[PDB]
Number of protein chains: 2
Amino acid sequence: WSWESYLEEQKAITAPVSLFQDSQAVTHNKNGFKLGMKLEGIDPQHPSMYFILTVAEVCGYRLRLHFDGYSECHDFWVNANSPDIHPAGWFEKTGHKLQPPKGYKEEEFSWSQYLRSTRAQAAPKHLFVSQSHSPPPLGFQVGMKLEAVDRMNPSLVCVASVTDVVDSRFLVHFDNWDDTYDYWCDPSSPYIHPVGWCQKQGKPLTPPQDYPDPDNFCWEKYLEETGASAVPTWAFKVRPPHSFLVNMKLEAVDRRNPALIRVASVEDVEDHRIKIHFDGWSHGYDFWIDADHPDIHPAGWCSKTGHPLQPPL
Amino acid sequence: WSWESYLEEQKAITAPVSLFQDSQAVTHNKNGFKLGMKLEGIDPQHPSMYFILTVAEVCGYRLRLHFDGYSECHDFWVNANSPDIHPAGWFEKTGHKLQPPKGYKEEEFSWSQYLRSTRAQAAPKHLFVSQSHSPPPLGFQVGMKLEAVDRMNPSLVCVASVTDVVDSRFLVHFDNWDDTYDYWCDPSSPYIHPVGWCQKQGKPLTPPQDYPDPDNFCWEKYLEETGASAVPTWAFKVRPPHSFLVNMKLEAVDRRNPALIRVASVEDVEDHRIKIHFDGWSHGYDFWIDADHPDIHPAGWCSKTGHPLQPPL
């Protein structure tokens, strides 16, 4: 419809652009991804692993990615400035494992041969914001240890490690567990803390799964034992609480069908999270989201990038 | 819209004024609180903690309070007869700790200097129902132990302590937790019981969060080692069940939007609680509330206090 008219009739305001990260707000970059182009990226459900991906669909500044060789039911949407995709050849050049297309073996796969065989184009390098050409985030090296909140069970703070570093971000892994609970973040993430934070703050520390003598867990001896060093305390940066207020309006991807982006409202707030409500729909669809999540955007984002906006119901 | 005409078309009745605590029913007191006045009060999210607060808005007999130095997102609403607010200087005079405005440390804070610097007025003493002038709740002293229901997880009766006493009320604290589960009450609360009650009643007692050997928890040993005594059994003076009956109508603060007060009905009853239904709204917004809660009121309270009432629908 139009935002201008909607804000008059609702007597409301939009969340100002300044409240968002530059990456959530930027509309002036062209989407250079094209149908059929090949690339590499993380599997969202297994964020430690990399796969060969094909551009299946483009919609404004977003794209839908397909896992080569696998079912179309695993297809997923990202923004064109996603740091979780990389150009062909990136795995080899940066020390990452490639999970190759269904039916191949890790070391049977060659990009050269694959491209000859498919007659496909690799998405050009200059499309990617993340190619490991930038010096890492300060003080977070692979193997280093920290304390991390299980985002799936937020009443737990757990023994964790850095297991991956790519440009300004790093992968938080929970020791002796699956990669299923892992997540990417930066040094200002409010979900991570230095070694010794639990004991100093009062809350208990969940030790690694199947660890000998769980209640008797000592950090300094775990470190010596695993030949690891703790991430240094000066590395953990303060991210201030966001400044979103209740009733501010914005645009948000619908989690029930991620092809769609809707008119939305801030229903509630925490220090680092906002509760999204889709205007005109039931509150039952309301969901909590991190303020720096890639799938929320300032009013106007859709119109300026060429993606349809679902009006309110 | 009137109450008389509504009761006619629904052939309904209002809960009589006599069912309510005097404090919930009183309409003839003026609200002397003014915009910008400063005061002290508990943080409702951390009820053991006291902060400098400013009057941000007034509406009838209710006011919205702002945490000096902090964001407006934390503002909250109380009644002008709230016992959870106190005049400037109260914390020093009564042995309470002040969490000072965002940039301060506790001991640098002085009211005289703050008033001089802000040019603000302290809310006058005469507005406050609770200034620690009244006689304390007989029997309940600071440091005494008892058994308390976890209102957030009501199947659990837990090891607890008295951590604060203010006039006829006291603060119940769950041993080894922070204060997020704590609550203020009086000797007639149905949520508290003497040391030994769980044992005599055949119910499971939850020991402190990380008591070394929980299965073998023993009150006589715990009391000895913490140098504490039990609140005397005689001090626990249960209130009788309330007499609100299903379908009775009243006014209640909207929990999702505390600025608003709505027409409401008793959907359901327990001995000490009532289930509130907002007339004309989904039953999914229905909620259980203590019968003595400050945010339910007899029909006519909004009109007599100068607060808008949201009619049904």
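Chain B residue numbers are taken from Swiss-Prot; in order, the displayed residues are 274-586.
This deposition comes from X-ray crystallography, 1.9 Å.
Every residue gets a Cβ built from N, Cα and C, even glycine.
Quoted from Swiss-Prot, the note on the mutagenesis of B:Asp316 to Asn is: Does not affect binding to monomethylated and dimethylated peptides. Mutagenesis annotation in Swiss-Prot: B:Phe340 to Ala, described as Does not affect binding to monomethylated and dimethylated peptides; the structure shown retains the original residue. Experimental mutagenesis at this site is recorded by Swiss-Prot as B:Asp423 to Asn, annotated: Strongly impairs binding to monomethylated and dimethylated peptides. Abolishes binding to p53/TP53 monomethylated at 'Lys-382'. Among the mutagenesis experiments that Swiss-Prot reports, B:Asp423 to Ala is described with the note: Abolishes binding to monomethylated and dimethylated peptides. Experimental mutagenesis at this site is recorded by Swiss-Prot as B:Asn426 to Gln, annotated: Strongly impairs binding to monomethylated and dimethylated peptides. Abolishes binding to p53/TP53 monomethylated at 'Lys-382'. Recorded in Swiss-Prot as a mutagenesis result, B:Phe447 to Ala carries the remark: Abolishes binding to monomethylated and dimethylated peptides. Abolishes binding to p53/TP53 monomethylated at 'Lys-382'. In Swiss-Prot, a mutagenesis experiment is listed as B:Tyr454 to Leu, annotated with the note Abolishes binding to p53/TP53 monomethylated at 'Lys-382'. While the structure shown retains the original residue, Swiss-Prot records the mutagenesis experiment B:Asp527 to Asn with this note: Does not affect binding to monomethylated and dimethylated peptides.
In this structure, B:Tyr454 is the one among the mutagenesis positions B:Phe340, B:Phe447, B:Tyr454 with the smallest number of other Cβ atoms inside 10 Å of its Cβ. Residue density at B:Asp527 (mutagenesis position): 18 other Cβ atoms are found within 10 A of its Cβ, drawing on all protein chains shown.
Between B:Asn426 (mutagenesis position) and B:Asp316 (mutagenesis position), the C-alpha separation comes to 21 Å. Listed in sequence order, the mutagenesis positions near B:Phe340 (mutagenesis position) (C-alpha within 10 Å of its C-alpha) are B:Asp316, out of B:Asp316, B:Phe447, B:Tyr454, B:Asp527. DSSP assigns B:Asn426 (mutagenesis position) to coil in the three-state reduction, placing it in neither a helix nor a strand.
If you take the C-beta of B:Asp423 (mutagenesis position) and look for same-chain residues 6 or more apart in sequence within under 8 angstroms, you find B:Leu429, B:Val430, B:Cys431, B:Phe447, B:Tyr454, B:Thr479. When the alpha carbons of B:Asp527 (mutagenesis position) and B:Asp316 (mutagenesis position) are compared, the span between them is 20 angstrom.
When the neighbouring Cβ atoms lying within 10 Å are counted for each of the mutagenesis positions (B:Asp316, B:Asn426), the highest count belongs to B:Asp316.
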